Amino acid sequence: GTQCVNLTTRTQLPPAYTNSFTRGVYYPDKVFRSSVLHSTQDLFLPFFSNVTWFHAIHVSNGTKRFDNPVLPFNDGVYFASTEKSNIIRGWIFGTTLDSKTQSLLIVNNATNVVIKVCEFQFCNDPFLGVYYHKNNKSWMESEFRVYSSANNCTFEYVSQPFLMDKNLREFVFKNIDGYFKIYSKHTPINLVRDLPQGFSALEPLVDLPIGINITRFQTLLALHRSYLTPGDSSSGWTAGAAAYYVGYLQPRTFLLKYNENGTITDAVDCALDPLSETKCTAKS
Amino acid sequence: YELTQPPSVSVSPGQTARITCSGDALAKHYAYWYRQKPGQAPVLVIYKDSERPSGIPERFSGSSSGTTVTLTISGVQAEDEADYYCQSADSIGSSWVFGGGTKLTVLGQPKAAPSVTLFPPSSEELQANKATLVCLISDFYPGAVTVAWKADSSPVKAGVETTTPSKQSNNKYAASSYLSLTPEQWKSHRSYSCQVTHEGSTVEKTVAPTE
Amino acid sequence: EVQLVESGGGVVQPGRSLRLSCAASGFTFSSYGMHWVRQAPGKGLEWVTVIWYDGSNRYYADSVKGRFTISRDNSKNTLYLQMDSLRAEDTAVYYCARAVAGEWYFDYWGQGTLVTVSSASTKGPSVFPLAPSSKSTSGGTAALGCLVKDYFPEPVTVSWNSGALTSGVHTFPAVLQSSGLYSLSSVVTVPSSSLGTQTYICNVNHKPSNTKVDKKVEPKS
Ligand SMILES: *[C@@H]1O[C@H](CO[C@@H]2O[C@@H](C)[C@@H](O)[C@@H](O)[C@@H]2O)[C@@H](O[C@@H]2O[C@H](CO)[C@@H](O[C@@H]3O[C@H](CO[C@H]4O[C@H](CO)[C@@H](O)[C@H](O)[C@@H]4O)[C@@H](O)[C@H](O)[C@@H]3O)[C@H](O)[C@H]2NC(C)=O)[C@H](O)[C@H]1NC(C)=O
Ligand SMILES: *[C@@H]1O[C@H](CO[C@@H]2O[C@@H](C)[C@@H](O)[C@@H](O)[C@@H]2O)[C@@H](O[C@@H]2O[C@H](CO)[C@@H](O[C@@H]3O[C@H](CO)[C@@H](O)[C@H](O)[C@@H]3O)[C@H](O)[C@H]2NC(C)=O)[C@H](O)[C@H]1NC(C)=O
Ligand SMILES: *[C@@H]1O[C@H](CO[C@@H]2O[C@@H](C)[C@@H](O)[C@@H](O)[C@@H]2O)[C@@H](O[C@@H]2O[C@H](CO)[C@@H](O[C@@H]3O[C@H](CO)[C@@H](O)[C@H](O)[C@@H]3O)[C@H](O)[C@H]2NC(C)=O)[C@H](O)[C@H]1NC(C)=O
Ligand SMILES: *[C@@H]1O[C@H](CO[C@@H]2O[C@@H](C)[C@@H](O)[C@@H](O)[C@@H]2O)[C@@H](O)[C@H](O)[C@H]1NC(C)=O
Ligand SMILES: *[C@@H]1O[C@H](CO[C@@H]2O[C@@H](C)[C@@H](O)[C@@H](O)[C@@H]2O)[C@@H](O)[C@H](O)[C@H]1NC(C)=O
Ligand SMILES: *[C@@H]1O[C@H](CO)[C@@H](O)[C@H](O)[C@H]1NC(C)=O
Ligand SMILES: *[C@@H]1O[C@H](CO)[C@@H](O)[C@H](O)[C@H]1NC(C)=O
Ligand SMILES: OC[C@@H](O)[C@H](O)[C@@H](O)CO
């Protein structure tokens, strides 16, 4: 394992609230469909659903604040972020998030993604370190500060990075019948505060044969060396990009519009309103 | 994590002194340079390899190159003779590290030969069943001497305690050396000698129990 | 404006404990991380420990890990270092220093406090006269002195004739012997013609043992 760092400040950062508009839709399956409208019941992000915007770290005076909370998982999670800074590197999923139970660790870095399932003893304020190498004049990984120890490991997976390099990243996480399923999409945008209007379905990223309870998760962040000085001020980092959006999936019935190339271009939340209930009864 | 700098650098007045610091960490992070004069807290001279604090004159410039950073002092003057330390911190902010330090010596001071005074044991100490010979060495420069004691003509092997040289108010150096004997040892030899070697010159004083 | 003042240093046997304090003024103490750095006599700078602005995090050099505890009371603007299980190798001037905000160096330093770790026990000196000798002095003069032997800890003070005699006085730095005790010598050069008429007395003061000696230094017979 590694040593742990106490980052959470006495002064917390307040969450904001926004809507999902019509986002969070994803290809429920790998079945090809073309020029057709398909009805399916599954865990979807209801339209205009309650969404929370968290700021994990901030520099004001230059005062430091940190509040990177452990959130519930409920029936599934919609996660989104806007950052060109590669600050968000992954997530931790599990129940107790300590050595008493298994937990899922998903970490990205420049070269690969690592996914592990272990009895982890997690730091209260987990994170990854990065610093600016002055001779190579570039950013590099410093030290993991995520967990104190890890045993009983039952799953390890390595592949290519997907969080690395006006860019909206969207993820949906489900934990069903032993599989942790991840869907994602990258979209370019010109909006700052609120989730953009428009439609974009998320493509299947990976199904993982994990087989564990998940009731909570926490985001993993990469912090600059600049931020770890012993003072309360951080002059060497415009940390405002370290924020993310969280909504939650619900069992809903949706109509999905597949165009002639098999792409989902529109959807209907049948329970949203009478008009949608009508389009679902009519099936057109 | 460890920072290696040479223990001593000698330069002449007006010339440029260059003090190097090397270590793998220095390729990753900034280095910082401090000056310390005898009996004083260190003082920051260079930060972030090359930047000067407001109080630091332009004669101090910092450079870097791979795993080595360099403090350059142009126009070296007598007041710059001091110890200079390089410093860094690790990646994760858990550790700070100093180099071993470099003594910067400003040359141009002439050699000064030591004056040597040797006192025998006092009668009062002999009455206390102890015996100390006292060899006092003063007004010498460079501050480096070798002291040897002899019983009759044979070098003593033990009982000798010698100070490191210390800078006097007049910028020359002083030292003392003490030889501890039993009264029997003192009285059973014909004489004892303190021999002081400095810069290839030897001064030898000798005392005898007879007196 | 900014001031850092150390206190709590002194002389202690190995294995015992000691608590250093640093009283800060002239800046918003709580906004700055604080360091202790030490320096063994004749040796270089060794980083010892750091504490964050709010105490949330603490880091110690490996040499002191497990033995020393850094802490702070921001309401009193005071930084502390608790040194337990002291070892001889902890002998050093301990400096308090401020971590520059926004970088990795030290922008302000305390005046330092001396910590001496030694198994020697407090002992007052024996004082012996060094009877006058003209063998190593200039013409018409003689050198006489006092040997202040086997005392602990430092310092001793030596005056001559209660401070009336200052010209020609040289008090030498002490030797620290293998026994753990200090010895030093004080010699004054005086006119040879005075020896039969001027009485010479060295006033030796060792406050740690509450010892004073006034030694009369007579010519040999
Ligand atoms: C559904 O997919 C088809 C086929 O495209 C392939 O499959 C998709 C899924 C992607 O992977 C593509 O990258 C693949 O190439 C798309 O085909 C469109 O066809 C029309 C023409 O019917 C294109 O519009 C024209 O393109 C001309 C350029 O020549 C091209 O067409 C000729 C046909 O003779 C062909 O010989 C040549 O090799 C080229 O392929 C151009 O001169 C003309 O003015 C006009 O622009 C159109 O560009 C094609 N689409 C793309 C993306 O290239 C469908 O468009 C796609 N539908 C949807 C809704 O996405
Ligand atoms: C991105 O991250 C990977 C994975 O890092 C590993 O897993 C993480 C979850 C954390 O637990 C890390 O602490 C952990 O290292 C990095 O790849 C890893 O690099 C290390 C260092 O080179 C490898 O360790 C070595 O393995 C060899 C095996 O032959 C031993 O001989 C060595 O003594 C040493 O133990 C480790 O195997 C390697 N793992 C993988 C899966 O590649 C990767 O470097 C990092 N990217 C960057 C840019 O740093
Ligand atoms: C990160 O924070 C934890 C928790 O410490 C708690 O929060 C801090 C902000 C302070 O208010 C602490 O006073 C508070 O407990 C640190 O872990 C804790 O460290 C202290 C100091 O080492 C431990 O106290 C000691 O415990 C041992 C027995 O294990 C006794 O012998 C000692 O006399 C002393 O009482 C404390 O047990 C420990 N708590 C836990 C749960 O481990 C942690 O060190 C810190 N990380 C750092 C310093 O970077
Ligand atoms: C769901 O949204 C809640 C906000 O509720 C709305 O705002 C408050 C002030 C009231 O006006 C209420 O009637 C509104 O519906 C959040 O407090 C809550 O944390 C959100 N829950 C989740 C899981 O995102
Ligand atoms: C490692 O695991 C041992 C066996 O635990 C059992 O099997 C694993 C695969 C899980 O299914 C677990 O729930 C089971 O109870 C433990 O006996 C052992 O203590 C574990 N090691 C540590 C350090 O806890
Ligand atoms: C620094 O750059 C050189 C040249 O590209 C490279 O060989 C070296 O590995 C780099 N250093 C690190 C720590 O990556
Ligand atoms: C998942 O949670 C249920 C309780 O809701 C529990 O019965 C089951 O054992 C858990 N699964 C695992 C693998 O622990
Ligand atoms: O699960 C559906 C498959 O991902 C493809 O058929 C989609 O067209 C997206 O690429």
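Start at 1 and count along the chain as shown; that gives each residue its number.
Header lists the method as X-ray crystallography, 3.0 Å.
Cβ atoms are placed via backbone N, Cα and C, with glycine included.
What Swiss-Prot notes for the natural variant A:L7 to F (Swiss-Prot position 18) is this: In strain: Beta/B.1.351, Gamma/P.1, 19B/501Y. Neighbour list (A:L7 (variant position), Cβ cut-off 8 Å, at least 6 residues apart, same chain): A:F66, A:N68, A:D125, A:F127, A:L223.
Among the natural variants that Swiss-Prot reports, A:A56 to V (Swiss-Prot position 67) is described with the note: In strain: Eta/B.1.525, Omicron/BA.1. In sequence order, A:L13, A:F66, A:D67, A:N68, A:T219, A:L221, A:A242, A:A243, A:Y244 constitute the residues six or more apart from A:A56 (variant position) in its chain with CB-CB distances below 8 Å.
Under natural variants, Swiss-Prot gives A:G62 to V (Swiss-Prot position 75) with this note: In strain: Lambda/C.37. The Cβ of A:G62 (variant position) lies under 8 Å from the Cβ of A:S233, A:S234, A:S235, each on the same chain and at least six residues away in sequence.
Under the DSSP three-state reduction, A:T63 (variant position) is assigned to strand. Under its natural variant annotations, Swiss-Prot gives A:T63 to I (Swiss-Prot position 76) the following note: In strain: Lambda/C.37.
Here the residue is the original one, while Swiss-Prot reports the natural variant A:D67 to A (Swiss-Prot position 80) with the comment In strain: Beta/B.1.351.
Natural sequence variation is annotated in Swiss-Prot for A:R89 to I (Swiss-Prot position 102), with the remark: In strain: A23.1. Counting Cβ atoms from all protein chains shown, A:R89 (variant position) has 22 others lying within 10 Å of its own Cβ. DSSP assigns A:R89 (variant position) to a strand in the three-state reduction.
Swiss-Prot lists A:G129 to D (Swiss-Prot position 142) among its natural variants, and the accompanying note reads: In strain: Kappa/B.1.617.1, Omicron/BA.2, Omicron/BA.2.12.1, Omicron/BA.2.75, Omicron/BA.4, Omicron/BA.5, Omicron/BQ.1.1, Omicron/XBB.1.5, Omicron/EG.5.1. Non-local neighbourhood of A:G129 (variant position): A:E141, A:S142, A:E143, A:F144, A:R145, A:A222, A:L223, A:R225, A:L228, each in the same chain, at least six residues away, with C-beta under 8 Å from its C-beta.
Listed in Swiss-Prot as a natural variant, A:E141 to K (Swiss-Prot position 154) is described as follows: In strain: Kappa/B.1.617.1. For the recorded site, A:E141 (variant position), the DSSP three-state label reads strand.
Here the residue is the original one, but Swiss-Prot notes a natural variant at this spot, A:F144 to L (Swiss-Prot position 157): In strain: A23.1, Omicron/BA.2.75.
Taken residue by residue with DSSP, A:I189 (variant position) is part of neither helix nor strand, so it is coil. Listed in sequence order, A:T82, A:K166, A:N167, A:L168, A:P196 are the same-chain residues at least 6 apart in sequence whose CB falls under 8 Å from the CB of A:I189 (variant position). A:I189 to V (Swiss-Prot position 210) appears in Swiss-Prot as a known natural variant, with the remark: In strain: Omicron/BA.2.75.
For A:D194 (variant position), the same-chain residues that are 6 or more apart in sequence and have a Cβ closer than 8 Å to its Cβ are A:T18, A:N19. According to Swiss-Prot, the natural variant A:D194 to G (Swiss-Prot position 215) carries this note: In strain: Beta/B.1.351.
Among the natural variants in Swiss-Prot, A:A201 to V (Swiss-Prot position 222) has the note: In strain: 20A.EU1. The residue drawn here is the original one. There are 20 other Cβ atoms within 10 Å of the Cβ belonging to A:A201 (variant position).
The natural variant A:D232 to G (Swiss-Prot position 253) is recorded by Swiss-Prot, whose note states: In strain: Iota/B.1.526. Around A:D232 (variant position), taking its Cβ as the centre, 20 other Cβ atoms fall within 10 Å, counting all chains. Secondary structure at A:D232 (variant position), taken from DSSP and collapsed to helix, strand or coil, is coil.
The annotation that Swiss-Prot gives for the naturally occurring variant A:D232 to N (Swiss-Prot position 253) reads: In strain: Lambda/C.37.
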End-to-end CA distance across 8 missing residues (from A:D165 to A:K166, Å): 12
Alpha-carbon distance [A:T63 (variant position); A:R89 (variant position)] in Å: 24
Around the Cβ of A:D67 (variant position), the count of other Cβ atoms that are within 10 Å: 18
A:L7, A:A56, A:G129: the variant positions whose Cβ falls under 8 Å from a chain B Cβ: A:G129
Variant positions (A:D194, A:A201, A:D232) in Cβ proximity to chain C, threshold under 8 Å: A:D232
Inter-residue Cα distance where the pair is A:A201 (variant position) and A:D232 (variant position), in Å: 42
Packing count at A:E141 (variant position) (other Cβ atoms within 10 Å of its Cβ): 15
Distance-selected variant positions near ligand 2 (C-beta under 6 Å), from A:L7, A:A56, A:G62, A:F144, A:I189: A:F144
